[PDB]
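**Q** So that we are looking at the same thing, I have put the structure below in structure tokens.
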Amino acid sequence: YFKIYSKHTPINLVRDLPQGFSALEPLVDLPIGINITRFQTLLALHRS
Amino acid sequence: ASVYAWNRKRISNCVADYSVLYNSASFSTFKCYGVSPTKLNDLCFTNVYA
Amino acid sequence: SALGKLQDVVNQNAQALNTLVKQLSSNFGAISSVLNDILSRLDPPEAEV
Amino acid sequence: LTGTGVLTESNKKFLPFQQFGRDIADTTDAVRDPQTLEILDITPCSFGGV
Ligand SMILES: *[C@@H]1O[C@H](CO)[C@@H](O)[C@H](O)[C@H]1NC(C)=O
């Protein structure tokens, strides 16, 4: 089971992480049953 | 499948009648370890794998 | 801390009761700490154990 | 989940993921019923010394 916990916070800090407390609510409990050892995030390009 | 490449199937989002498994005489061995065979119709499960 | 002597007695009694209630959640080497789960999940030969 | 108790209305603001509640003993004290999604408080039945 692959558990995704998520939280959205309105912030106004310019560069680094804000200092505070925010508990992450569980979002998706996912029934995959597969081996995961490596990951990579996906970004979006802007074309002009 | 063969025993080195044994097939694993997930069972989820269904209502299961196990009474047709207990009352069937086709199985030479029907042996349960962590649960009683006759109580399977009275319980709810998740993470079911065959 | 004027009335510490009474408070220690009350805290010790409450803590002993709290530990006694916490002991129900331990399985003591069994498959589960809940009797209802054992009664619903097993036949009497293993249920007695 | 099996047990004995009186099911009453509750004022506990459960979060959407949250289904049941547990006391110090780990016994269920509140539960969310399937099909209707309501939150029912579970209070142990009256007992005492005769
Ligand atoms: C059946 O259960 C689901 C989730 O448990 C719920 O969303 C749905 O409203 C229920 N249907 C009826 C007719 O109660």
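So for chain D, numbering is Swiss-Prot's, and the shown residues are 546-595, in order.
Method reported for this entry: electron microscopy, 3.1 Å.
Each residue, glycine too, has its Cβ placed from N, Cα and C.
Pulled from Swiss-Prot, these are the listed features:
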VARIANT   D:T547 to K  In strain: Omicron/BA.1
VARIANT   D:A570 to D  In strain: Alpha/B.1.1.7
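Quick one: where do these features end up spatially?
**A** Take the CB of D:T547 (variant position) and look out to 10 A: across all protein chains shown you find 12 other CB atoms.
In the three-state DSSP reading, D:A570 (variant position) counts as coil. Other Cβ atoms within 10 Å of the Cβ of D:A570 (variant position), summed over all protein chains shown, number 14.
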**Q** Going by DSSP, is D:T547 (variant position) part of a helix, a strand, or coil?
**A** coil
**Q** Measure from the CA atom of D:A570 (variant position) to the CA atom of D:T547 (variant position) and give the result in Å, rounded to a whole number.
**A** 15
